[PDB]
Each structure stands twice: as structure tokens, then as C-alpha cells.
Amino acid sequence: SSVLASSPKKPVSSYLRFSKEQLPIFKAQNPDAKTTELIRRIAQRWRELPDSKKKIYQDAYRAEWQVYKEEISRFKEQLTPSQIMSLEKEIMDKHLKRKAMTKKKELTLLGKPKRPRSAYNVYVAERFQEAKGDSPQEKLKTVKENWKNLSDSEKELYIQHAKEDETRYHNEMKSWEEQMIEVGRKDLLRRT
Amino acid sequence: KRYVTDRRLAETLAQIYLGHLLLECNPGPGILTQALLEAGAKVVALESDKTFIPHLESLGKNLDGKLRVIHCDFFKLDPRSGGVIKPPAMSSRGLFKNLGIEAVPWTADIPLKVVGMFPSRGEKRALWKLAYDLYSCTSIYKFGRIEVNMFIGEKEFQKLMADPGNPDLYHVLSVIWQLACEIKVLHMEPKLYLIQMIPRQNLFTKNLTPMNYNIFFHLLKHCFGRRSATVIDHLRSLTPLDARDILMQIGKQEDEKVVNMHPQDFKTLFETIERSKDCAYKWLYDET
Amino acid sequence: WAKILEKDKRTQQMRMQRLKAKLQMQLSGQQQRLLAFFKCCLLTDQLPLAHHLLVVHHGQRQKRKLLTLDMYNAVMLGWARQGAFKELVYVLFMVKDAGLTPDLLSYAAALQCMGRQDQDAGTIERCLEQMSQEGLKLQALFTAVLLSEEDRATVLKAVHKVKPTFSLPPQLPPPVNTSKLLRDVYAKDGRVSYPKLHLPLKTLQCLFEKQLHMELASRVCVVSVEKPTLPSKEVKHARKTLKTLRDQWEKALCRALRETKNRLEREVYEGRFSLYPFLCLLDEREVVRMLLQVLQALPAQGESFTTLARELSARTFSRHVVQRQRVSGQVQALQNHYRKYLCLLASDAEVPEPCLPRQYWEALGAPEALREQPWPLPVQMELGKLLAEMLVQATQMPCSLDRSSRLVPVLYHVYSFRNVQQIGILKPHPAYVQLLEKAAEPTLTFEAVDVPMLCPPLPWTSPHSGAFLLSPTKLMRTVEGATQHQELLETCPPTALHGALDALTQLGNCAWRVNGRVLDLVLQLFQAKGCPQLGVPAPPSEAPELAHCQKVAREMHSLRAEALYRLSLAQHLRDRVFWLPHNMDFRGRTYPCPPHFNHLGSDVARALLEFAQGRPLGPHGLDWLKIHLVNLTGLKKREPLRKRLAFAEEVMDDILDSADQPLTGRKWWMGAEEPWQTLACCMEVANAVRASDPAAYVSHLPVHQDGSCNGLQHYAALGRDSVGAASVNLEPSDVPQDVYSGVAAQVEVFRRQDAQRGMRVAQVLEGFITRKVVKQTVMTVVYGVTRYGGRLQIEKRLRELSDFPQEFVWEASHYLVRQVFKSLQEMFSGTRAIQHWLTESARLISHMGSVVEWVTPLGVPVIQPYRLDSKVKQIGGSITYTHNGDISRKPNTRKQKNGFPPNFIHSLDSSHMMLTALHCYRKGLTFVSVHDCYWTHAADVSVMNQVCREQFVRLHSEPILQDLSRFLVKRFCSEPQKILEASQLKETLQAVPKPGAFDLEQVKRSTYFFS
DNA sequence: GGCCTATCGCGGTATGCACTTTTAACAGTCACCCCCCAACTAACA
DNA sequence: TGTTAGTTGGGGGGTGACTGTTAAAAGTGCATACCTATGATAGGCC
């Protein structure tokens, strides 16, 4: 139920066609080389390729663009109003997902201290490995039960380390947020 | 201007119009007038150019019957906000009084028939003036549902007959005239279209009256000012009422575009807004 | 745990490495926008922002060309003011890389940074010797470059390190005007007796402080003269709701303003221009208060979107100027300077030598603070659209008006299609309108620039310094051609404008006060039942098929509003003394700045005002008060002065009865031509005659002396036309000569011929040719052909003639104008010669693609602004308001040709008025001017007439036509190609009409010349 | 030169043209990121 | 006081980037066209 998936797609251009046909050969002759280097050498091959040879791929691309014109015309004229609305919705939603992924991944690329670890996080980190359970979920529930059965005295070290990580996060937050002020990105500072 | 100079066209027209009193606009050389008289019509010629009057009168003297020739420019009758100071310009009340035409109720049948050709460069002006007169129940339409047959250019014809089916030519005059009259093509002369405009008996309603048509014209001009925008966008600038609620009342969605609205959709919109009961005011109309 | 902590530490260090890697890796509208942005960033001290945008533009191939040396100089001056030597050097690097050439402003910026940073004498010396090798002048820096006193001080500090014996030119010795007609005005040879104010120095300082506070606040709160009755519950509820709604709009507007500033700021972080710094020019609280004020004052019917944008732009610019002077110390220097200036006007203070206010003002200093150039028009338009759209989007209100879940915008823009091209309009919500109507707010708000000043205005020292102490005011009102006329006012020699500046300062220095009794009566009628018969508007209760009733209702509402504002301001100024600063149009005619309340208003307005300083009647004061009374009544227009005085003595009983019981007595005054002015004059005459010594009664009422058809007077003087001089009372006579009666007669014979021919308009105008009709008609054709401002007034005057068929009133007015033109040209053939000469000359001058320019006999350059066809449009998401740039392509030959003669006459009557004022000031007279009327105290009417006639004879005694002809010849007959058009133009200019026999000196003996 | 025609803050909207930025077009591998399990909590509203 | 989301750790699985060029789509600055509506003289065109 996705109109976008059935929409006729643009034909491959000349260079992209040359690469699409050469890549399997270069991969057959260099099975262990990284795709990066194969695409690079294929681009150099294209640059060295005589213009008369590129012209063939260009003509093929032009005919494919004519048939694409016919297909996209009939398709667009064939779409009902509801299909146009669902296509617009899929387009907008896809764009929003792109923005969200780019922004979150960006925020991860920026080197910032991870938020403070709680005493419970510390306990899970110290006792998870030795906690019995067939899966991480069962071992985490086990750690949860043993944590709920812990006394206040058995927790003193974990709470102390939690506080120390609180101060660590505070300081590193000051320094990093300052460094972001230098980069002119005061939006990442704590709000109030 | 435009003048009928072909005898064959004059005869064909004569048979069409004969298909009552006939008012012929700008007969000029009088070929159509002579064709009508030979066909047996009772003709009053409203000639804008006095130079054409003698010959026509002579032709009338040939018949020496009920033909009547008046020096009158039909397209200048009853000037809006005018002092009534011109010989060719006249009052339809006085003209009809001299011709013995009596007013009939709107629901009554067609009392009189007017035929002619739009000015070659005043088609829009004439259509607008006649629209004002029709919706205001003034001028000739004070006497009833006058049938008006006029030659018009192809461009203004297509624009007049356009609708959401042909969005590029859909316009305010299309809405006004398609709501006002049942327009039918009677003949096409290469291109000029002879259009028949008969006012609809059911044009005026309890909420659309000769007293509030101006607000509807304001709504139409306002909406077609930005034809690509959404209807709700314009409604938010026209009434304090809930625009989404109104659009839902007329069965249109929020994303409905102006060019997709049918004339009856416009009319039902206006009547729906006028129908609202519990508000001190329904419209925001305040213009000189 | 050391394992996990150490892992986090290692990841953090690697992240630091990643951070190191990341650190390793011809004017134009757009040019006007960028330059205005850079100059704007200096006032907000946002130098890193402007430098960022400039660097981005420089680094791009296609953008580098858009930059200009002036912009580099702007950023350079910013860094010099901040002392960023490295960044300034970087900017110099950009300048050199872009090629082009550095200038005086660049070297001044470098010197500023070196002085501020205290660079070594080796670097300063090396800079001065590189400047000497480049050929630039050391002294041209302080003179040709616009710098603040701080830039001058720092540059001087830098220069004094290498050249310690470097002195600026000795200043400032001011030069005196040597004009033929101003010579005896500025010459020290003569006994001057300049008048002084009745207020002491400390009083003038208190008033100056009050005016300064008012202008600093930018708002004036006046108590309404309305709201006599009030509902107990309705007004209370509506007031509570309105206050809550205003708090909500205040908060919403603050948030919206901050969000908008943030958006524009990010737009500057991107490579796009935005008005961010302009919004950072004024305090956010001031912006919100301004928007809320505009919302409170928005008319119920709405206001043009473009117009509102313009108003917001002007108030923004004004408040920014006021803030800049506030924070730059200009306010303190103005306080000291003005406090020293007040010695010339104060009664209890003397000056070393007598001089004019402008002369003394320039003598004390005169730093004149600093002049700020306005923003480019595209910036004003875009800013206006920003503030307007922000207000509309931010202001919301519930639709329930009188359980309000739904929210609708308070402001909604709708479209008017009356003009074939639709124009965007901003209309307030009707529920909001009814809310404000029920609230019946008891206070009105005015701009400080719209009300009279509480202290004597600033003397006009230049075309950019005048009127209100802080707010900038243009010397010439004319908006069309403002660039041309302003630039020529600055181009002409400074002395040339001395006369006009001193005249406007004189008019502004006139002390005014309110007539308490007249205000009480006019309010009594207004507060209760209006009196349209006496020019008092009636409340909507008296409004009267439906279309006509609505029309009359709207007109009555408009007049009611105008009277409300005028009378409200009059009530506010009841117990205060105030001054009205004056301005000029492109013709030179003077007009008061405060439009609502001023002496140029209607009869009521003229009666509400009187001189604050009085003058003992003396031997003829009472007689002049009676003659003035009769003149105001209009009953003895044709009678001589002695018979007017005798008539006053006859109706003396009705004068006293009218004064004592205006609304309960015989009400004789209501029958006068000017009822309120007549009543005021009756009160003054009563106080005079009932005083112990009438000759010693200190009279405050101004007396008027008007020139009947002053334009025809000027034409008769130019051509020495004896028939004209007799017609318009230039030739002495014992009875007044009424040109309107003779012209009405000749027009009557023409009307007899045309009516004999069977014409309809001539037949219907039979018996309607009257003095008033032909007075206003001739006053129209002389003062203006076309541009039917006066023509509309004539149409009104005919519409008030009940017995006239209103269908021809338009055609009847046109026919009357044509017949007055023909008749005046028949009986005054010489006048026709002069008029046709000037008209044709202007036709040929404009036909060559050049506007008509001349110089008045007082040295004032006049230029006709009529041009057409300049347009460009912005687009804010989306109305597209157009704009008329100041760049013009072709002149409008028709408006120029029809406009030259009447405009020249305007310059002549304006020059005459100015001479009269200047010479009357030397004798200590109080002089003000309303159109053609000259006003003075009853004690000095004779002296004022003497000065009037002397200055008229002196003015027209010069070869005005000859000097004008030679002027147009030199200015417009110099083009080397083509020479044919210059030969025909010279041929027409040298065809000066020969003057008549009339002896101009006779004006000195004409009693009724001005009466 | 002679004769005919237009005239006494032009309006906002939306369309073609010259330029420049963005992206959809082909693909194999390696690193990521999501989710779950529950709990805790610094931060934001 | 109530809502979010980022850690504590692992394991399985879906998914963007890196290598490359082509050109179709799409965002700027500017000139243009439309919609409609009402008796003398000067300019523009032939």
C-alpha cells in the first residue's frame, strides 16, 4: 500500500550506468578490495574513457528518459486524489525522519559527557555479569530484584560513585558547553 | 463596432429569434433589422450611432407598422453613480414607459427579448454592468427576467463557461453568470458565439436576495483574489464564524481549493453563512 | 570500576581528538540592504556578526562584487572603535585582495585603532608617511569624513603622538548673509529691540524639562473631553476584559518578538540578510509598547497595510534616534546648550550683544550633536512588514465578546477592489471594536511630535536641525522629490537659507495660550448637544434612504472625531503656554507642525487660541479691535475703516450682550461670518472698554490683516499692471476695491452671451455669480489650476446654494473656473502675458527632460518635484506591497508647466511674508502667518502695516522677472548639444513682458492693500 | 508635419528567464542505532 | 508537578555513509501580464 514504491523511478545516468556495469567485474577481479577503492578506480576509468564511448551511455540515458517521461506521465495521470495525498504524506514523513536521524546522530557526534549514572545504573553495571538469567532481560530483572532486596548499607559504594560521577558530569558539562559557546552553538547549553 | 452585414446570417438569426417584442442593439446598416421585419418580427432598434438612423427609419416607413427606431446606446443606459445627462444614455424606466412595456413579477415568464452583439473591446465591461443590474434587480431586470442574446468573443465565452473542469479559465464572471442565467450557445460565427442568457427563476432565495448580493460579490472577488489558496484561508478573513465548521457544513474539506469550488458551492456557502442565527453579525463587509 | 571509568575517560579523550579534527576542517537595492545592515551593526555593537557576513560575502566569487569600499570602511570603523587591531588588519587585507583603493575613512579607522590601543610612534609614524606617500591630506580627514566626537578625539590622540604641534583650523567664525534684501536684516548698523518672553529663566527651564521628558517618553496622555455619562456594569466589565486582553497581548507580543529576533539571528548565521540588528536597535519593551500603542490607536475602519508599515518604520527610527542621543551624551550637551540659549528669550536675563535665536545658538557652540541618516526605503518597508505581521500573528482574542474557548486573530486583513487593483487592508475584529466602544476609555494618546511643544522650539540652524528638541524633523514637508530638494538645500550656500531659518524660528517662538471661555462654550456644546450651525459636530445620536443615512452618519462621525482630538488637546493645554514650530513645503509656504491643534484650523480652532504675551492697546488698540471685529463679522466688507468703527459703536450693545450672555442673551454673535472669532473679539472689546484705561488694557487677542487675492497682487506688481493694481487694492483708495465684483460682472456678460446661445450651465448659473463664489474661484485659478483641492471647496460652496440643481455642480464649477480664467485674462491682458511667458518657459524647460528650478528673491532654491514611473516591490510571506524609489526617470511635463507660475507666486508671497516677519521682529512685534493673513497685536497693527508695505515695495522693486529670466537662461541654456532647443528656450526666456506704468511706491499709501 | 488616441505610494499576484544549490539516480561493506528488560533521574515544560 | 529521554549492558537485526558523476528538481532576482471598469490638449506614430 505504498504508491511511492510503485512510482516509476528515474533512469540511471551515463556515468552511473558505466559504474553499475563495471562494478561487478572489478569486484570479481578484486574480491578483497574495499568498495571505496573500486568506485574510485571506476571513476578514473570513466575519466580516461574516450568521449565517443561515453556518448553511447548518454544516448541510452536519453532514450530511457523518454520512456521515463511516458511512464511518469501516465502514472501521474492515473493516480487518484487519495493516492496523491498518501504520496505527499509519505514524502513529508520521510523528510521528517531524515531530519530526526540527522539531528540525533549529529548530537551523538558532538563529544559530550554522558548523563550522570544513577546508583541503580552502577549496581546493574557491577552485578549484571554475575547475575543469573538466560538472557539480558532475565538477568536485568534479576538485578532489579536483588537491588530491591538490598539494604541501605550495601548500597553505599554505588551511591558514592554515583555522586562522584555527578560531579564529573557537572564539570565536563561546564567545559564542553563552553567549547560549544566558542563554536557559536549556545542552543546546547542547559536552558535555565 | 460589430455590425451584422451578411444577409444569410441575418435570415438565420431571424428564424432563431422568431423561434413577443424584440429590442435590437446597434443594427448599423440594418441588415438584421430588415431580415427580422421580413420574417414578421416587431422590432425596436436601439442605435448608438445616429448616422445609421435615417435608412433604418426609411426601412420602417417601408413597413410603416410597429417598428420603432430610438437613438440609444444600450451599453450606456442608466449610468451607475451618474447624473443622467446624455442623449444616447437613457433610463430604462422612461424608455420602457414610451414603448409600453409593463413590469412583471420575477416569477413570471420572459416579458421581453433583447438581442445584439457585445462591443469588440467592451465585453468584460458590459458583462459586469449587466451582472450588477441583474443581481440588483435594477434597469431592465426591474421589469422581469429579460432574455438577453448577445454575440461574444471566443475568449470571453470560454472564460464565461469555464468551471472546475477547466480551472485555467474559471473566474468570478463565470461564477456570477453561471449562477445567474442558464447560458446556451445558439449559433457560432467564425470565432463569435451567440450566447443566450436567461435569468434563473430560483436565483434569489430567503438568504440570497437583491438586498445582500453585494456581500456575495465581495466574497467572490475576495476568493478569486488568491485562487490557489485554500477556501478556509479566505473564510478566516470574511466571517467571525468558524471557517472549518462552515466548510464542513457545505461538505468541503479543509484542503479544498478555490478553483475546485462549483458555482452552487459558492451559493450554498453564502446562504450557509447568512443562515447563521446566534451571532450579532455574520460578515465583515465595510468598504466604500 | 576503574575499568568502566577509564573507558569513559579514553572515549572522552578520543572525542577531544575528534574536536581537534573538526577544528581543522552605482547604487543597488541589495547593496543598500547590505550597507544599511553593516552601518546598523555599529549601533548595536554586533561587530562579529557584520564581520561574519562580510567575510562570507568576500569569500564568494559572485558575492565579492556586491561589496563596496564603504562597507569595508564600516566594519573597519567598528573594529577600530573596539580596538581589534588584528581584525582591522584582516579587513585591510580583504580590501587589498579585492583590489580597489583605500580612502580617508580607512586611514582614519587605522589611526583610531592605533590611538585607542596606544601603538608605537614607529607604527604611527610609518602610517602617516605611507599616507603622505599616497597623496592623501591630513586636514581633509577631519573635514570630509563624518565622525563622532569620540572618533575625532581618538584620531587627534593618535596624531598628537607623532605630530604634537598639529592644530585643527581655527573655528568657528560664522559668516553673515550679504543678500540684497537680508543685508539690513543682519547688519549690525541699526537699533534692534528684539522682544522677550514673559516667562522667567527658571520657568523656561522647567518647561524645557517638561518638553524633554515628553519627547523622551515619546507619548502624550491627554484626558478626553468626552465620556460624560457611563454605565455602572458595562464599562466596568469591558474595562476588566480589555485590561486582561492587553496583558495577554503584551506577553504574546514579547514572546513573538524574542522568537522573531531568534529566527532572524539564525538567518544571519546562515548566508542570508535579515533585519535582526534593526530589531536589536530598540529595547524590546519599547517595541512592545509601541505596537500596543498602535493597536490601541488603530482606527475602527482599518488602515492601509503599507501605511501602517511606514508608520511603524518612522516611529522605530525616531525612538532609535532618541535612544542614541540618550546614550551618547547628546542629551546633556543639549541641556547645557539650551540652558545657555534661554538667556536670549527669558525676561530676567540679558545677552552680551543682540542677535537672532539662530545666531545665538550657533554662537554658544555649536556642536549640534550628531546627524543620523535615515534607513534605505527597502529596509523601512521590510521592517514595517515584519512588525505588522508579527502583531497580527501574535494578537489573538476570543470571539465570544460579551466560556470563551475559541480563539481568533484580533487583526484580519481584507481586500478593497474599488481601485481596479486590489490593495491589502488591515481591519480589527468587530468584537474588539465593540469592546473598546463599551469600555469608553477616558484617555487619548498622541505622539510627542503631534502636539505643541511645552517650551520654545529649537532655532532652525540647518535643513536637518529644528522643531522638537530630540525628534528629527525635515525642513521641507514635501515627500515627493525629498532627495532632490534636501540635497539642494544642503548644496546651496549655508547663508542662502539664513532668512528662511530665521523666519521659521520666529514663527515657532510665538507664545500661545488657550481662551478659557471659548473652550468652555465649545465643550459645553460638544459635551452636550452639538451645533452644526456653529461648526460644532453633533454626536451620533443626532444622525438621521438607508445609504444616505449611513453616508451622513459616517461624515458626522469623522467630524466628531476631528473635533474630539482638537478640543481634547486644547483642554490639555488649557493652563499651559505652548509653541507651534513651523515647517515649509516645496513652494516655501509655511505650515504648523502639530496638525490636530494649530492656528491654521477652522474658525473654532482660531478662536480657541490667543497670544500668551499681551500688549497694551495704546491710542489705537481699541479702534483696531473694533475694526477687526467688524471685519470678522463681514457685514461692512465694502465699507471703509471709519464706517466699520462707527458700525461697531452702533452695535456696541449687541457686542456687550453677546459677550456677557453668549448662549442666553440676544446671540447676535451667532449671526457673524466668523461667529466664534467674532465672539472672542467681543469679549476682548468688552474687557477693553470696561477697563479703567482702555489705552492701557493689556490685550492678548490677535488681529488679522489679509491681502485680498495676494496672487493677483503679485501678478499686478510684476507687470506693473494699473488695471490689476486697482482691481486688487494695490492703488490707494478710500473704499476697498473688490476685484471679485468686477470679475463677477465681466463673467456675467460672458454668461449673458453664452446663455443667449442657449447653453444649459450658463442658464442655470444665472443669478448665482456672487463675490464668495468668484472669490473662492479666483483664489482657485490663481493659487491652483488642476489638483482640485480648492475646486472641491468651490463645489461645496455651490452645494450649499439650495436653489441650485445639484446635477450641474461639477460642470458648473468647471465652467466657472474656465470663465474666471478667460475673464481675468481679458481684463488683465498683461497678467496673461506674464502667465503665458512663465507657462511656456516651463513647458520648454521640462520638454528637455529637466525640472524647473529657481531661486526666490531671498535666496531659497525651489524645485518642482513632479515626476513619475519609479517602482519596485518586496514580498513578505504573502502580500507584495509596492514601493516608489527616489530614482526618477522622466519628468511630468504637464504638471511642471501648469505648476511653475503658481508655485513661483507661492515663493513670492512666502518671501514677502518672511521679510515682513523679519523686519517686524526688529521692532519687537509678535508676528504669525496664516496663508495670506498677517497677525499682530492691536497695539502694533499700524506698524505691522508699515512693515508690510515697505517690504512689499522693496520686494517687487527688484527685477524679479529679469533676474528669473537670466537665471533660467544661465541654468538651462548651457547644453552644448543640442543648441536649437537652447536657442528657442533662450528666445522665450528673453521675451520678458514689458512692465506697466503703475508706481509701486503707491502701495505704501494704500490703506486697504492688506485689511 | 499631420492625425489619432489617451488622460485629467499605478496593485497585488503569479509566470517566463538567467543562475545556482539540492537531490535522486546505481551498489557492497562496515560500522552504527533501535529495542527489550526495568529502573532511575537530569533536564524540560 | 508532570513528561522526555539518556544512561546502566548484550544481542540480534535494520540502516546510513563512503567511495564517484549526471542531470532533473528546485530555490533566487527581475521583468511582464492580468483582472476590471469609466471635452481640450499633448505626445506618439506613420
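Shown for chain B, in order and in Swiss-Prot numbering: 72-90, 97-267, 295-392.
Just so you know, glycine gets a Cβ as well, placed from its N, Cα and C.
Residues annotated as S-adenosyl-L-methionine binding site in Swiss-Prot: B:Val75, B:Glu124, B:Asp150. Secondary structure at B:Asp150 (S-adenosyl-L-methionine binding site), as computed by DSSP, is coil. Residues within less than 8 Å, Cβ to Cβ, of B:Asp150 (S-adenosyl-L-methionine binding site) and separated from it by at least 6 positions along the same chain comprise B:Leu123, B:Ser125, B:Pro165, B:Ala166.
Sequence-distant neighbours of B:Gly105 (mutagenesis position): residues of the same chain at least 6 apart with a C-beta under 8 Å from its C-beta are B:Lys72, B:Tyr74, B:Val75, B:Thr76, B:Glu124, B:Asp126, B:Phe129. Swiss-Prot documents B:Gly105 to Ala as a published mutagenesis change and attaches the note Abolishes methyltransferase activity.
One entry in Swiss-Prot concerns the mutagenesis experiment B:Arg330 to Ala. Its note says: Impairs transcription initiation; when associated with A-331. For B:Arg330 (mutagenesis position), the same-chain residues 6+ apart in sequence whose C-beta sits under 8 angstroms from its C-beta are B:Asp337, B:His338, B:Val362. According to DSSP, B:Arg330 (mutagenesis position) sits in a coil region rather than a helix or strand.
Record note (Swiss-Prot), mutagenesis B:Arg331 to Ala: Impairs transcription initiation; when associated with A-330. The unchanged residue is displayed.
Unmodelled segment: 6 residues between B:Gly90 and B:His97, spanning 11 Å (Cα to Cα, whole number). The Cβ of B:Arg331 (mutagenesis position) lies under 8 Å from the Cβ of B:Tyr247, B:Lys361, B:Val362, B:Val363, each of these being in the same chain and 6 or more residues away along the sequence. Across the residues annotated as binding S-adenosyl-L-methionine (B:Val75, B:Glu124, B:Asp150), the widest Cα-Cα separation comes to 17 Å.
When other Cβ atoms within 10 Å of the Cβ of B:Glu124 (S-adenosyl-L-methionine binding site) are tallied across all protein chains shown, the result is 24. Where 27 residues go unmodelled, between B:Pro267 and B:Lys295, the Cα positions on each side are 4 angstrom apart. B:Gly105 (mutagenesis position) carries neither a helix nor a strand DSSP state and counts as coil.
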